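Enquirer: Got a structure for you, questions after.
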Amino acid sequence: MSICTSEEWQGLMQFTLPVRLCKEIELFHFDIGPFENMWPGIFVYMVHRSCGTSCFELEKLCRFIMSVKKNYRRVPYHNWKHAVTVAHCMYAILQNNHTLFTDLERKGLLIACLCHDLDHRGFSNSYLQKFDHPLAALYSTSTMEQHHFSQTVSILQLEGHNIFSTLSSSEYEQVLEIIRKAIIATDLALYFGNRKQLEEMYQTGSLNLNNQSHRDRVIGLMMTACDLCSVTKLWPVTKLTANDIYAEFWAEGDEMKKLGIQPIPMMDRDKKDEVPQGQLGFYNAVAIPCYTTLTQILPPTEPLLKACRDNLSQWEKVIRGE
Ligand SMILES: CCCc1nc(C)c2c(C)nc3cc(OCc4ccc5ccccc5n4)ccc3n12
Ligand SMILES: [Mg+2]
Ligand SMILES: [Zn+2]
């Protein structure tokens, strides 16, 4: 497992954020894209702002973040950029719904988002379970996500990395649970059930944030919303991100071909033409319903729904040749 150098976490301690970035970070549609060098410092800032400067021991935090960074691989999409992207969206939702969530939860959720794709390979849970690869035997379901959490704990177990040590064993065990459920929730195979339950609970008015299982379900949908948030950016960022995703999908399809298996059209680079229709279907069946139910449960998150509506509109425009 990769460990940051002495030169990386200390430099991060030194980092400060420009004034104009402080303002824009608060926007849902903010794109971290153009600020690569500043990405670690952006997360620190977000953590300090959301949780408090007294929250974690700075030195332990810097080690943790820079070591998380080194455990993201050089893959087209499920990389370090994705991790910070997802953490930022979480920060925006949390800032607009601050007191609905406890100190511990905001700490856990921010750290969970950063680590939620730790050591991703560019391969889906479908690939691994239908090939093997020991990970699918180690985790029969949810599968990469179980691996991501395993990695999260491993990095915490590195010397001077455990940011949660100053917590009482009660709060400590809780924050791990928060992180575990939240990371697992990022398996999209689970999202569909989750959103139906939440839809059912909201429409009937059963929904109660004092109810832990309800609260667990809300957190998981927030995770889905953050995980998918590239659909909520300005169109050219969304379109550029779509390239990265397909780069990974097609590379998975290519390894499948090498091993004598036909991949689905989504992972088939020969089926490039079907992308806009595939996107349209993803927005209609996944993204739109996600951000709709989210807006219902958390009204301040509506700009997320709006941006996704806008991007759906764009994909429709591509389909009809415009
Ligand atoms: C697994 C990553 C989840 C995810 N995060 C984002 C942020 C996206 C985004 C933005 N788009 C996604 C599109 C998908 O599949 C859609 C699809 C379905 C059938 C196809 C057939 C041929 C060509 C492309 C197809 N695409 C599947 C997952 C998508 N996705
Ligand atoms: Mg994932
Ligand atoms: Zn992800």
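Numbers run from 1 along the shown chain.
Cβ coordinates are placed from backbone N, Cα and C, and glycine is handled just like the others.
According to Swiss-Prot, the feature active site, proton donor maps to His78, an assignment based on similarity to another entry. As annotated by Swiss-Prot, 3',5'-cyclic GMP binding site applies to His78, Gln279, with the evidence given as experimental evidence. Taken from Swiss-Prot, the feature divalent metal cation 1 binding site applies to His82, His116, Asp117, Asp227. Here Swiss-Prot notes a mutagenesis experiment, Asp117 to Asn (Swiss-Prot position 830), with the remark: Reduces activity 1000-fold. Here the residue is the original one, but Swiss-Prot notes a mutagenesis experiment at this spot, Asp117 to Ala (Swiss-Prot position 830): Loss of activity and of zinc binding. Feature annotation from Swiss-Prot assigns divalent metal cation 2 binding site to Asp117; the stated evidence is experimental evidence.
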Enquirer: Sorry to bug you, but what's the C-alpha spacing from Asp117 (mutagenesis position) to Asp227 (divalent metal cation 1 binding site), rounded to the closest Å?
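Expert: Taking the Cα atoms only, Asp227 (divalent metal cation 1 binding site) lies 10 Å from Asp117 (mutagenesis position).
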Enquirer: Could you round the CA separation between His78 (active site, proton donor) and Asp117 (mutagenesis position) to a whole angstrom and send it over?
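Expert: Spelling it out, the Cα of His78 (active site, proton donor) and the Cα of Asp117 (mutagenesis position) are 7 Å apart.
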Enquirer: Going by a 10 angstroms cut-off between Cβ atoms, which of the recorded positions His78, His116 has the sparsest surroundings?
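Expert: So among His78, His116, the recorded positions given, the one with the fewest Cβ atoms within 10 Å is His78.
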Enquirer: For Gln279 (3',5'-cyclic GMP binding site), identify the closest of the recorded positions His82, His116, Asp117, judging by Cα separation.
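Expert: It is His82, whose Cα lies nearest.
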Enquirer: Once near-sequence residues are set aside, which residues in the chain of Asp117 (mutagenesis position), 6 or more away, have Cβ atoms under 8 Å from its Cβ?
Expert: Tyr72, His78, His82, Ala83, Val86, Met144, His148, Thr186
Enquirer: Give me the sequence-ordered set of same-chain residues, not including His82, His116, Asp117, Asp227, with a C-beta within 8 angstroms of the centroid of the divalent metal cation 1 site's C-beta atoms.
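Expert: Those within range, site residues removed, are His78, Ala83, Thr85, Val86, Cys113, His120, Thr186.
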Enquirer: Could you say whether, by DSSP, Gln279 (3',5'-cyclic GMP binding site) belongs to a helix, a strand or a coil region?
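Expert: SS state of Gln279 (3',5'-cyclic GMP binding site) = helix.
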Enquirer: Tell me the Cβ neighbour count for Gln279 (3',5'-cyclic GMP binding site), meaning other Cβ atoms within 10 Å of its Cβ, over all protein chains shown.
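Expert: Excluding its own Cβ, the number within 10 Å is 24.
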Enquirer: For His82 (divalent metal cation 1 binding site), just count the other CB atoms lying within 10 A of its CB, please.
Expert: 22
